[PDB]
Amino acid sequence: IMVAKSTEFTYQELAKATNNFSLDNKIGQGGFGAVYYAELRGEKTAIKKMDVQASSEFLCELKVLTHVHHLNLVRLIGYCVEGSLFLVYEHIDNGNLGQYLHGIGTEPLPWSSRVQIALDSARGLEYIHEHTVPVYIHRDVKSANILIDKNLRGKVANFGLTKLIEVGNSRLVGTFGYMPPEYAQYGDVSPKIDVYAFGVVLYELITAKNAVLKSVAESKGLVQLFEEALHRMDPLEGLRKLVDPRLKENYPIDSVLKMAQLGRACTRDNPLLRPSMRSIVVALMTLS
Ligand SMILES: Nc1ncnc2c1ncn2[C@@H]1O[C@H](COP(=O)(O)OP(=O)(O)NP(=O)(O)O)[C@@H](O)[C@H]1O
């Protein structure tokens, strides 16, 4: 079969597969560029246009995206540099975790599947944080960046796009509800950004509520909601009021408590007190 990992596409090859980048092939504009669906060389792909100058530092950051290899990361099939930057990722037929949890049309995710998806996502971020030196950071961990396949397994998407945008152009970076206090207010960058954002994802798996809760014009975070649920006389009853109503009562209360306790540690104000992604993996494995 194929031994090479990435393929350098050509501009003419990408334009033909997307009808010269027509609006029909355009599947997304989630930020930092637009996304196009494409069928490239016997595979369903997703072309992500990014407007960046092709500097050597930009290419060095592009090598990090083409060299990473993990089952819990969405595969970067190829890239294209002629003109602007085009990133070709593998296509996951089922949507992201946010569409499963906060959306209707798909059957409710079983609790065991949520423990599996959380563990799958944690292993993907652990690989990012520990595979090389200096430490690399995803910088935009959120439910929409966790893709689910037909087997209900997790894959982290859009890794390194933040760094590529910043080095190519050297809210700015991040999603509301997923930013730690030291980054949202002061821009302090560290791997604890992803740990904090992951804790919110655990909160979403428990509650199926958005990171920013939907009186009006005043936002309230899901992190604050768990603070009010677990720091009360009966922490178990406060947590039971928060669990996804779609799950009904089909969940181990102790296992959901342990995941909520894990999200608490991830969402601490002091980033030094947050656990590493490695500790989160070993902690999630005791629930699976
Ligand atoms: N590799 C992929 N396979 C399948 N669907 C994808 C893939 N990448 C993106 N999508 C879908 O396309 C949409 C476009 O958004 P995406 O490009 O993922 O950015 P986002 O999640 O909206 N936020 P940002 O990372 O800030 O741009 C997503 O919401 C996914 O549903």
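Chain A is numbered as in Swiss-Prot, which gives 302-471, 476-519, 523-596 for the residues shown.
A Cβ is built for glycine as well, from the same backbone N, Cα and C atoms used for every other residue.
Taking the Cβ of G334 (mutagenesis position) as centre and 10 Å as the limit, one finds 20 other Cβ atoms among all the protein chains shown. Marked as ATP binding site by Swiss-Prot on the basis of sequence analysis: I328, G329, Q330, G331, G332, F333, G334, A335, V336, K349.
Under mutagenesis, Swiss-Prot gives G334 to E with this note: In hcl-1; S.meliloti induces extensive root hair deformation and continuous curling, but is unable to induce the formation of tight root hair curls and the subsequent infection threads.
Here the Cβ of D441 (active site, proton acceptor) has 23 other Cβ atoms within 10 Å, regardless of which shown protein chain they belong to. As annotated by Swiss-Prot, active site, proton acceptor applies to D441.
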Round to the nearest Å and tell me the distance between the Cα atoms flanking the 4-residue gap, namely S471 and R476.
-> 16
Would you measure the largest Cα separation among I328, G329, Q330, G331, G332, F333, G334, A335, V336, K349 for the ATP site and round it to whole Å?
-> 14
Additional residues surrounding ATP, by Cβ distance to the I328, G329, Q330, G331, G332, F333, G334, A335, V336, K349 centre under 8 Å | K350
What is the Cα to Cα distance in Å between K519 and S523, where a stretch of 3 residues has no coordinates?
-> 10
In all the protein chains shown, the tally of other Cβ atoms within 10 Å of the Cβ of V336 (ATP binding site) is 20
Where ligand 1 binds, which of the recorded positions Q330, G332, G334, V336 are close by, with Cβ under 6 Å?
-> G332, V336
